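Report on the following structure.
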Amino acid sequence: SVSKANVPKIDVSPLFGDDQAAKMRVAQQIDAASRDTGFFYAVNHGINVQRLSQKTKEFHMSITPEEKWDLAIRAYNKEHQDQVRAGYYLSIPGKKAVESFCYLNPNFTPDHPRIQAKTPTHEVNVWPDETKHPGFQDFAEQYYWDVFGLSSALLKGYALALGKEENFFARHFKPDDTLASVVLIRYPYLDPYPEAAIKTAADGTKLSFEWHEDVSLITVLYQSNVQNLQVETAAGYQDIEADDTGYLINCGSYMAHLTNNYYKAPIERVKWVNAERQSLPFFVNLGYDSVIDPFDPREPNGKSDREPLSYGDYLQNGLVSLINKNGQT
Ligand SMILES: CC(C)[C@@H](NC(=O)[C@H](CS)NC(=O)CCC[C@H](N)C(=O)O)C(=O)O
Ligand SMILES: [Cl-]
């Protein structure tokens, strides 16, 4: 028997406006959700999601094996030593069903000082031939800034919810240095479906991706209308309903650190479903040198003894660790 998690739908539109009292009522809902299962759906968000799934499937189903190799990250192509994060993540027929494409801050170019310095976690995006995928790059870059704007407002909600000024988080979230990433994931329908691609959980549940905490400040996710996600509660794993018009939001391990675990990073996993579906996370990461001073909203004095963490090194350790634990994606 598997229960369903309480994931409220929060109208976040006041976070874009100037009704400060209305914003506090949104922050309260974010507070409650972060203290419950950790998840909530952001609705009335103003982003056009109507074609996100189609474009994601179109791009994945129309890209050729030759193109995949030419864009593949280092894990799949030894000739691309600089592509650790951005590029194509090939499937492995018979062994690995998922495939995806990851891109970073469009402002990361050869002129960027972090690219010039070869700083870890910074890379220049690789893109397919414009003529083979017309309008794909323009769409991708515009979506990055569309979800950036949504994420900036959500961070204002989290800051107010924690008793801080609305810019407590967003001030470190900037277009000229953010390490945030978009991933365009395709989960294919396969018949037969290779068992080597399915993992069996301790509780017997068949999975495509095992338990983990997110490496982010917050995660802003859109998915097609196929239920798959689960959150661990003390009463066991609980199904997270799908909502192909809203954005599923949750806190990452960086938030759990700086809040002294007041807003825990929920443990989540992906159930195996034999169906064609798309998953498009936006990982809200700060700058490489961004540092937020921890605090404890549970203490009268609000003091925390935790060490302030540079976000860049945190992201570098988090991503490698996640690959080491749940495998290369
Ligand atoms: C559960 C979803 C978020 C999705 N999973 C994911 O996107 C998973 C877990 S958060 N993400 C990762 O493994 C880390 C990707 C980091 C990215 N290449 C980068 O360099 O920034 C899925 O649908 O499998
Ligand atoms: Cl202090």
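Residue numbering in chain A adheres to Swiss-Prot, whereby the residues present occupy positions 3-331 in order.
Every residue gets a Cβ built from N, Cα and C, even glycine.
The isopenicillin N binding site annotation in Swiss-Prot covers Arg87, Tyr91, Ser183, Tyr189, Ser281. Residues within less than 8 Å, Cβ to Cβ, of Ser281 (isopenicillin N binding site) and separated from it by at least 6 positions along the same chain comprise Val185, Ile187, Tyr189, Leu223, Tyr224, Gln225, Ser226, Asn230.
Listed in Swiss-Prot is the mutagenesis experiment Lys98 to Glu, annotated as follows: Strongly reduced the catalytic activity. The Cβ of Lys98 (mutagenesis position) has 17 neighbouring Cβ atoms from other residues within 10 Å, across all protein chains displayed. DSSP classifies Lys98 (mutagenesis position) as strand under the three-state reduction.
A strand conformation is recorded for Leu223 (mutagenesis position) in the three-state DSSP classification. What Swiss-Prot notes for the published mutagenesis of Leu223 to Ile or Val is this: Strongly reduced the catalytic activity.
A C-beta separation below 8 Å, combined with a sequence spacing of at least six in one chain, links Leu231 (mutagenesis position) to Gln225, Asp241, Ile242, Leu250, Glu270, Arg271, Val272, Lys273. Under its mutagenesis annotations, Swiss-Prot gives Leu231 to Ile or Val the following note: Strongly reduced the catalytic activity.
Secondary structure at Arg279 (2-oxoglutarate binding site), as computed by DSSP, is strand. Neighbour count (other Cβ atoms within 10 Å of the Cβ, all protein chains): 21 for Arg279 (2-oxoglutarate binding site). Marked as 2-oxoglutarate binding site by Swiss-Prot: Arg279.
Looking at Swiss-Prot, the entry for mutagenesis of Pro283 to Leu says: Abolishes the catalytic activity. Counting only residues at least six positions away in the same chain, the Cβ atoms of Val184, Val185, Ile187, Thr221, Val222, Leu223, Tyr224 sit under 8 Å from the Cβ of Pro283 (mutagenesis position).
Under the three-state DSSP scheme, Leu231 (mutagenesis position) falls in the strand class. In sequence order, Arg87, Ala88, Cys104, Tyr105, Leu106, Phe284, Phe285, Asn287 make up the list of same-chain residues 6 or more apart from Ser183 (isopenicillin N binding site) whose Cβ falls under 8 Å from its Cβ.
Proximity of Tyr91 (isopenicillin N binding site) to non-local residues of its own chain (separation of 6 or more, Cβ distance below 8 Å) is seen for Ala74, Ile75, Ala77, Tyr78, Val100, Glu101, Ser102, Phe103, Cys104, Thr331, given in sequence order. The two recorded residues, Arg279 (2-oxoglutarate binding site) and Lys98 (mutagenesis position), show a Cα separation of 15 Å. In this structure, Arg87 (isopenicillin N binding site) belongs to neither helix nor strand by DSSP; it is coil.
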